[PDB]
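Enquirer: Have a look at this one before I ask anything.
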Amino acid sequence: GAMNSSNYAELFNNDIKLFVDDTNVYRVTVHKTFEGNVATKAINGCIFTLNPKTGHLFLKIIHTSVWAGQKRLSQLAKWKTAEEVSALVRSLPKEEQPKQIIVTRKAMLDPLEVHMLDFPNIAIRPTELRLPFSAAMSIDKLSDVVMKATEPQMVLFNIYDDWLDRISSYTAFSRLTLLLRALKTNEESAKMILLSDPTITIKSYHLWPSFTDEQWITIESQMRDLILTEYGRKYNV
Amino acid sequence: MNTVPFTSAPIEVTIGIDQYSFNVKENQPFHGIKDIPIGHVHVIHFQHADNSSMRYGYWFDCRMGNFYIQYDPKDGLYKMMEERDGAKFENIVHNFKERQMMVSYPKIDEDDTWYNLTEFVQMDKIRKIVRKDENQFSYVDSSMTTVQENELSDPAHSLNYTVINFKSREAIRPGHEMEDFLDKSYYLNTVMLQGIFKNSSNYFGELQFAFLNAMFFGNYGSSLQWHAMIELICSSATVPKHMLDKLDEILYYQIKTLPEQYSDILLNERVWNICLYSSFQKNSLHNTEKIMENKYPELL
């Protein structure tokens, strides 16, 4: 069934499962034409597919070329997302294929399900959680590799850097989502917080600064405080 | 004109014949239905005064033999049977008619209703959906499950309706995933019409039987099959123009014949709002749309 707070710790058992977020697959800018009508210009997009347990991310870059000459693009984006996820599953060895794929938006169920007809034993699941994975393009190195791409490309990351060397999956995923939640609600503040101190650098092979344990504690508190602050501003509380 | 005699009426029961019905009192002297039009299929059906659950009935065709009804006290239901002995059968019919203990198939001559509801229904096709080849007539009741329902238990008592599934390899050509799921034309025209049903008339025949079973027995899987079949057409962008006009007529008369008080369980809100307003065929069910709006505006 649907993922929610009840069945939350299932994410971290030893059943391979992937999250698929499609919010960044079709990205446009909106602008005025010489005649004054509105027109859209697409930019490079991406499928965010993440194993919450292991941190393995399969960032499938979507090149603007894929839209060329197509109608009902926002509809098409869901079908292309499912097309790529399916091909990713087909590319994986059997023992690495997932037992479940959880889509962050309900509109992806039908296309995925149709594209996965060949894998009847992979469960496609919706979720009631409000995951912040749209903010993935606020991570500088991810937004950079997408924006530069000149062709469809798959790029592999571990979204957790080396955290698992020291903390559990559960904790890593909590940190991950806390950090993207913050980046989603106020990107400028969130980014300020992460990079204020120039002496804490990002390894070339990493996405996030090399905070020590005590420093992650301060960061997470700063991220928490940020998120509450913005809520009060949002609703006048 | 044909006759279906009854041995007796031992228990109080509401007897239906096609869309007509009558109350018969316990051990009232009732002995059958006369003046039954030859040339179509018919359904005689039953609801005991004591158990309003379980409606049950038999589909038949008088051209295929001489059939009669006899209450079985062991099984506690009215059973259809065949007399092979013509003389002995004409003998029982003539006597009961002389004694005038039979009701007449009360057909108004202006009325094409039963014909429109059964136009494409053919007894041979029914006997493939209700397999019991020792009888020329077919039994159906409220509780019988379909084959597709049995997949998601006893197969002898199954409704072997043709299995339609929009999320199946059958319905979806590899590489035309998105195309085929939004525009089911492939599944309807090649897979189902040309492949399985062979022609529109068998398709339409199963569609109308599915409807009549949901209507006369509240057979929930029949309801599901009828809707599945409507949906497949209306979700197809490319349909023969003759099927569309015949479909509009078919649905019109089904919506017309439905009991007004049952529209809540028998009509699937999503399917109808799709056929009439969202689908490719939104513009192509003028009669069906007009009757749905003026009779069940709420469900829309």
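Heads up, residue numbers simply count up from 1 along the chain you see.
In case you wondered, yes, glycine gets a Cβ from its N, Cα and C as well.
Quoting Swiss-Prot on the mutagenesis of A:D21 to N (Swiss-Prot position 1853): Reduced growth at 30 degrees Celsius. Strongly reduced growth at 16 degrees Celsius. Here the residue is the original one, but Swiss-Prot notes a mutagenesis experiment at this spot, A:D22 to N (Swiss-Prot position 1854): Reduced growth at 30 degrees Celsius. Strongly reduced growth at 16 degrees Celsius. Quoted from Swiss-Prot for the published mutagenesis A:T23 to A (Swiss-Prot position 1855): Reduced growth at 30 degrees Celsius. Strongly reduced growth at 16 degrees Celsius. The annotation that Swiss-Prot gives for the mutagenesis experiment A:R105 to K (Swiss-Prot position 1937) reads: Severely impaired growth. Reduced growth at 30 degrees Celsius. Strongly reduced growth at 16 degrees Celsius.
Map the listed features onto the structure and describe their local environment.
Expert: The Cβ of A:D21 (mutagenesis position) has 23 other Cβ atoms within 10 Å, all protein chains considered. In the three-state DSSP scheme, A:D21 (mutagenesis position) falls into the strand class.
Non-local contacts of A:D22 (mutagenesis position) by the CB criterion (under 8 A, 6+ apart in sequence, same chain) comprise A:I47, A:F48, A:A77, A:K78, A:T81, A:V103, A:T104, A:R105, A:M108.
The Cβ of A:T23 (mutagenesis position) lies under 8 Å from the Cβ of A:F48, A:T104, A:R105, A:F133, A:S134, each of these being in the same chain and 6 or more residues away along the sequence.
In the three-state DSSP classification, A:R105 (mutagenesis position) falls within coil. All protein chains shown were included, and the count of other CB atoms within 10 Å of the CB of A:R105 (mutagenesis position) stands at 16.
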